[PDB]
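Submitted below is the structure of interest, expressed as structure tokens.
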Amino acid sequence: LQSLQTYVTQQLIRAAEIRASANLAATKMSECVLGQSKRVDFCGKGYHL
Amino acid sequence: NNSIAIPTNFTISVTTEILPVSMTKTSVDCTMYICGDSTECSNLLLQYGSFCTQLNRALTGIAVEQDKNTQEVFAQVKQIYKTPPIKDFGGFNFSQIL
Amino acid sequence: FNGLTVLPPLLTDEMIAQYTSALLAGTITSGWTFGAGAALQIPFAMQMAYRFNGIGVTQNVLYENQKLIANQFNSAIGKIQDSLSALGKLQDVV
Amino acid sequence: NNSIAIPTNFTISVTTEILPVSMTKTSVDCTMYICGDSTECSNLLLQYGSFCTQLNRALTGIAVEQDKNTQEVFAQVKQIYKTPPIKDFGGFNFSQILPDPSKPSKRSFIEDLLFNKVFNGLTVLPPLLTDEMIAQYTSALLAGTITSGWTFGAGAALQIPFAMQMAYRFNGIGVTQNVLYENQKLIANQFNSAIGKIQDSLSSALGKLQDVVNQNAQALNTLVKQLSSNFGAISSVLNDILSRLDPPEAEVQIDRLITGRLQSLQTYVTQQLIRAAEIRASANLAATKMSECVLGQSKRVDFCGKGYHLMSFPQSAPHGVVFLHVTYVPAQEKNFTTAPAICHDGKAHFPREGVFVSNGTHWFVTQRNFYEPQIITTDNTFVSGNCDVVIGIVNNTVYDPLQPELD
Amino acid sequence: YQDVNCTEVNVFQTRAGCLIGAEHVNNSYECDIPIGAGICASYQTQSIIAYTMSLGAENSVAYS
Ligand SMILES: *[C@@H]1O[C@H](CO)[C@@H](O[C@@H]2O[C@H](CO)[C@@H](O)[C@H](O)[C@H]2NC(C)=O)[C@H](O)[C@H]1NC(C)=O
Ligand SMILES: *[C@@H]1O[C@H](CO)[C@@H](O[C@@H]2O[C@H](CO)[C@@H](O)[C@H](O)[C@H]2NC(C)=O)[C@H](O)[C@H]1NC(C)=O
Ligand SMILES: *[C@@H]1O[C@H](CO)[C@@H](O[C@@H]2O[C@H](CO)[C@@H](O)[C@H](O)[C@H]2NC(C)=O)[C@H](O)[C@H]1NC(C)=O
Ligand SMILES: *[C@@H]1O[C@H](CO)[C@@H](O[C@@H]2O[C@H](CO)[C@@H](O)[C@H](O)[C@H]2NC(C)=O)[C@H](O)[C@H]1NC(C)=O
Ligand SMILES: *[C@@H]1O[C@H](CO)[C@@H](O[C@@H]2O[C@H](CO)[C@@H](O)[C@H](O)[C@H]2NC(C)=O)[C@H](O)[C@H]1NC(C)=O
Ligand SMILES: *[C@@H]1O[C@H](CO)[C@@H](O[C@@H]2O[C@H](CO)[C@@H](O)[C@H](O)[C@H]2NC(C)=O)[C@H](O)[C@H]1NC(C)=O
Ligand SMILES: *[C@@H]1O[C@H](CO)[C@@H](O[C@@H]2O[C@H](CO)[C@@H](O)[C@H](O)[C@H]2NC(C)=O)[C@H](O)[C@H]1NC(C)=O
Ligand SMILES: *[C@@H]1O[C@H](CO)[C@@H](O)[C@H](O)[C@H]1NC(C)=O
Ligand SMILES: *[C@@H]1O[C@H](CO)[C@@H](O)[C@H](O)[C@H]1NC(C)=O
Ligand SMILES: *[C@@H]1O[C@H](CO)[C@@H](O)[C@H](O)[C@H]1NC(C)=O
């Protein structure tokens, strides 16, 4: 039971981190693919096209 | 105080950025993992409350969240657009990505 | 295993590939117009002229250097696959 | 390679967005939960160190962070602005979102609809800000953005007629002012109808706000139900163990309950910590959305709604915030023929801010987001180079205004 | 005293519980020490007062 609880807690933390990464990816898609972004170094190095 | 620099040429650069979006959805049977299908172990485990229920709930929440992440990242379009058969893109060549 | 189960993802890989292909087609054909509503077709050269206009460069530069810009873009695209043939971030999660 | 499509009409659409900001603040006490006011249990628990101090510290931290989130989300104004008694906003109608003096707690209609839609060692701490005060913040923000635009977000509020403010927004989204000024009544009617549609839809959706409440209630119920488990002992009641046994072997039956309840409490605290971290991330996103869509106009795509963002309105929720994003959606497009530039007198002419379009016989200059043809002159175009390098050039004349009037 | 009626223990009763040692005033200031449910405590002068926090200065924009 202790081992299972530890595994579940670590999985929860990893899932939270992955969810943050996925939110970042969705924002990057919406702002670089569906439009042109003026944010510096957000959609690559240089002036985004 | 009176000198400036102005570019006279330019280069087109493409850079790759890689971002994870999902994990592998895993579900673990608490009783069979802990006890291995033995009645006595199940009887003793019944004295410990409802830990397995909470573990299964957390795992199911993670599994649902993975699909939600994928849907949010990719399902951002209403209609499935198709490129025309011609490739008259003003000299630009997208064969490697189409 | 002993009680371990791996669920299959809801969106199969070819479905995600179809989403990506639709996104690429929309970006190439309608620019950013399809992201706000109905897709509006426009020649690719004029969309790239718009994009230069967005970064403070006059659109005549594109119309005078289209061939050079296309050649540079093609060379960079070709270099990408050579650079690929890295993905450590994806491998770490697995 | 020579066809473009340009919209000839537009629709004003308002969409909602719900973001949780905070969760209920709870605190627990070991001495009454694990022990239930029994001296021997406390004596045995004293051998376990200071786990309960850590648990109390973590719970206090996550309780303070909720008020911190609420303060950073809603308390983004210095003054408390009030709408003028007379409401003449160029035909726009904000009666459904402005506060109502007769309604309880001075809430708005939509706020009232949203609010109507949704012991033993355990205590719940009331939030620092009550619902009336959050509603007052929302009303102040609404009045400020209605009567001052984005000026009050950078300093002192400067008044400006609402029609001119929306003209500013239209100019910001790349549409000239004349388009708005010649369609004020239509825009106002569309906005009013869209506002009414949100009211109708809500009166008939708040799953995200329900989820956190359900999860917290489930966690508390599980914690309470964990008190009726023997954990492999004689019973789940301390008094049954006390008044049936002497304490040289009853002390062995007690520590099992102690460790089981401690494990359950630690699990609950860890889950609460993770949930609080997720809620804090959501609250940060909500604060950013407020600061970038309410106090200003955002150029980020799909950040303040679907379409071209014009302006947004915040509304209070039980434990969240609801945004009403007003976006500009083009429609009714007709597609034409197009040329990158015009050659005239051996020189190439490019449009200053629009594009060249042709209905079949004549060539015009129009803005990209709205169809409004203009006669090609030297005032809306500029000259660069000769018409032999650009591909796609067509032959046409450029009307010089000075020549006819001079002669 | 949290969630405790004042009869179960100069003396002021609020939503957060029973408060002893603070003087309730009719004014409205900025929050110095947050008590809860819109109540804050401050040390004016020499003594401790408990009031309702003020959201901020009132302002009406001269809109026409
Ligand atoms: C700007 O840069 C481009 C490419 O970086 C230059 O074009 C190159 O010119 C040399 C000199 O003849 C050729 O050998 C190369 O093949 C050209 N590159 C390509 C991709 O065609 C260009 O000369 C530079 N200067 C200007 C004014 O454009
Ligand atoms: C777009 O690029 C692809 C390669 O990335 C081109 O395909 C190659 O074309 C050359 C000749 O130009 C052949 O020698 C190769 O065998 C082709 N590779 C393939 C087919 O995998 C393609 O021709 C380019 N498109 C245009 C219109 O030039
Ligand atoms: C642009 O769209 C609006 C509404 O989508 C049109 O206004 C409608 O016009 C019809 C025709 O008389 C009326 O029956 C409707 O009641 C109008 N709607 C509203 C909300 O007033 C408008 O005519 C369109 N403009 C163009 C140029 O097509
Ligand atoms: C703004 O809209 C509201 C309704 O959303 C209007 O209030 C109602 O108007 C009708 C029409 O006369 C009355 O019969 C109702 O008694 C009003 N109150 C309600 C429904 O609660 C309001 O009049 C509109 N604003 C303006 C300036 O016309
Ligand atoms: C834009 O022009 C294209 C070219 O004709 C139109 O696309 C065709 O529309 C007809 C009428 O529904 C269809 O039957 C064809 O399949 C379409 N595609 C072709 C001919 O390749 C389109 O309708 C025009 N857009 C608008 C808004 O009128
Ligand atoms: C394209 O637009 C031009 C705009 O000038 C149209 O030309 C005019 O059309 C009106 C309407 O019949 C006539 O009264 C004028 O005499 C025309 N000439 C001028 C100089 O105004 C033209 O008809 C349009 N073509 C199409 C196919 O719509
Ligand atoms: C646009 O106009 C120019 C000049 O008015 C055309 O250039 C002429 O083309 C004819 C036929 O090709 C030649 O015989 C002349 O010598 C050219 N004159 C000059 C000064 O270049 C040009 O062809 C026209 N373009 C189109 C698409 O009609
Ligand atoms: C457009 O494509 C047609 C082929 O249908 C070609 O004849 C024409 O020259 C092209 N024009 C431009 C500007 O690319
Ligand atoms: C506290 O006790 C008084 C005295 O009986 C009673 O009137 C009151 O309702 C109780 N509760 C509160 C919140 O004052
Ligand atoms: C505060 O004002 C109220 C009037 O609503 C009055 O009844 C009360 O006595 C006042 N208290 C103090 C301390 O001034």
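Using Swiss-Prot numbers, chain B covers 709-806, in order.
Keep in mind that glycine also has a Cβ here, set from the backbone N, Cα and C atoms.
Listed in Swiss-Prot is the natural variant B:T716 to I, annotated as follows: In strain: Alpha/B.1.1.7. What Swiss-Prot says about the natural variant B:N764 to K is this: In strain: Omicron/BA.1, Omicron/BA.2, Omicron/BA.2.12.1, Omicron/BA.2.75, Omicron/BA.4, Omicron/BA.5, Omicron/BQ.1.1, Omicron/XBB.1.5, Omicron/EG.5.1. Among the sequence features in Swiss-Prot, the natural variant B:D796 to H is noted as follows: In strain: B.1.1.318. Looking at Swiss-Prot, the entry for natural variant B:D796 to Y says: In strain: 19B/501Y, Omicron/BA.1, Omicron/BA.2, Omicron/BA.2.12.1, Omicron/BA.2.75, Omicron/BA.4, Omicron/BA.5, Omicron/BQ.1.1, Omicron/XBB.1.5, Omicron/EG.5.1.
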Using C-alpha atoms only, work out the spacing between B:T716 (variant position) and B:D796 (variant position) and round it to an integer in Å.
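Rounded to the nearest whole number, the Cα-Cα distance is 29 Å.
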Can you grab the distance from B:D796 (variant position) over to B:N764 (variant position)? Cα atoms, rounded to a whole Å.
54
Show which residues of the chain containing B:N764 (variant position), separated from it by at least 6 in sequence, have their CB under 8 Å from its CB.
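Once residues fewer than 6 apart are set aside, B:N764 (variant position) is near B:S735, B:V736, B:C738.
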Taking the Cβ of B:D796 (variant position) as the centre, how many other Cβ atoms fall within a 10 Å radius?
11
